[PDB]
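Chemist: Just passing along the structure, written as structure tokens.
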Amino acid sequence: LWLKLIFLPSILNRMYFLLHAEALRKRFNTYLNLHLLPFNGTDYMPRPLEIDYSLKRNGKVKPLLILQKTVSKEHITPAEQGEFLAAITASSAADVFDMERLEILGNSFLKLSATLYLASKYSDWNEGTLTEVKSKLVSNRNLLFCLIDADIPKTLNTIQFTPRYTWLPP
Amino acid sequence: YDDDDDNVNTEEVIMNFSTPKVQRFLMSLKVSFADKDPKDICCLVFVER
Amino acid sequence: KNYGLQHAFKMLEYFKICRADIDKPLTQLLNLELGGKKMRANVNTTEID
Amino acid sequence: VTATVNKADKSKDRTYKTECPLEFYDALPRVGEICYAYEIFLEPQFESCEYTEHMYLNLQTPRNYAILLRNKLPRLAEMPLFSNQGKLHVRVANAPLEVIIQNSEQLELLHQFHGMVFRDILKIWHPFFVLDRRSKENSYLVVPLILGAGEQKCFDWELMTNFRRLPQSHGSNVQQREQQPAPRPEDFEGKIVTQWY
């Protein structure tokens, strides 16, 4: 029991942010009306977290997966709780995963979506002002404000776990 | 010749090759701040020379 | 990564990054219109060729 | 967005009031209410060997601890931990243990043991820490478990009524060691000892 209690603070600190990730997962699934699916309903089976081994301290064209599941719904996969936890966990928290790899795809999608939205909305503008407005939309300040007003930064995992020094037990 | 582990060998040599004044000082230091938070302690040592 | 672009477009409505409208929903950005006065759809293809 | 004054300080940051998960809020168990305990199971992944026999064997013993809440947890993903002997797998049981606390002193014993673990076994304690009864943010308990009747498990009351605080390690001189009873192997098997000399 002493050996098992040695690991207790780490387990509790992971459970904290796993519960935050579950909250985010359920909230986003419900907002998309996808919460009634067999995958995402009461029968959700969370897959175990996966080690991101890329981290430093750890004839024919193949169809693209995201586009494959964009047009056909049979390839839709449940949004994993571990994936949301990785999205929340910053690199400063010296955990075994971070938000870096997801951020690349998220940034690319945000840029593409803002570009198409502005092009469809303001089709009678020159390229210069469209580029400027897009740079404003995807700027750090805009994303910062529009995530602060979503009450997300109160649930982020961004500090290294030093239980003895900067941690308050339950 | 006592052992090969240097980390405890330093403690051993310090404990053997010091007068009981230094030994008792170090032991009182160890038992005073065994596993505490460095921000939780603030101490002074007054010596003459 | 989990739901494709069509569902991911709705998230920008959640974060208020892209303001929605009755005429152009966010789910239909894949239906981009190269509209405006800059295009002339009545021109016969011989002039282009 | 018009003003350009705030474009210089690209390296700013802000202070945010953190908030616990909704489950952990107001999760302190109460007398005469149903509370749920989720046992924590540790699965050692590394292959057993002469160096890692103790860590492999001990972690598989069914004397685990749980986490005690008023609120009900969702299903949690299995999680990896890296001990010095290798990798670990930790899972939280999806089916909670449902019990009721019918004694204020019983709850006091539970919460005293919870405070004891951090104060002594893990030494997380600080001079200003206080045992919290406010039943507010981040308030839940940790309780040990032992096998009872059948496959069901229960609270391990004897350890908590015995270990309110860890006894301080004190040596014995020859005089007082003489009449101390002869040590028995059963009293040392699977226990914790320390070299006081």
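For chain A, we keep the numbers from Swiss-Prot: what you see runs 985-1042, 1169-1280, in order.
Note: Cβ is positioned from N, Cα and C throughout, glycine not excepted.
Copied straight from Swiss-Prot:
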type    : residues     : note
MUTAGEN : A:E1210 to V : No effect on RNAi silencing activity
MUTAGEN : A:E1237 to A : No effect on RNAi silencing activity
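Describe the structural context of each listed feature in the structure shown, including burial, neighbouring residues and relevant distances.
Modeler: Around A:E1210 (mutagenesis position), taking its Cβ as the centre, 14 other Cβ atoms fall within 10 Å, counting all chains.
Under DSSP, A:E1237 (mutagenesis position) is assigned to a helix (H, G or I) in the three-state scheme. Proximity of A:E1237 (mutagenesis position) to non-local residues of its own chain (separation of 6 or more, Cβ distance below 8 Å) is seen for none.
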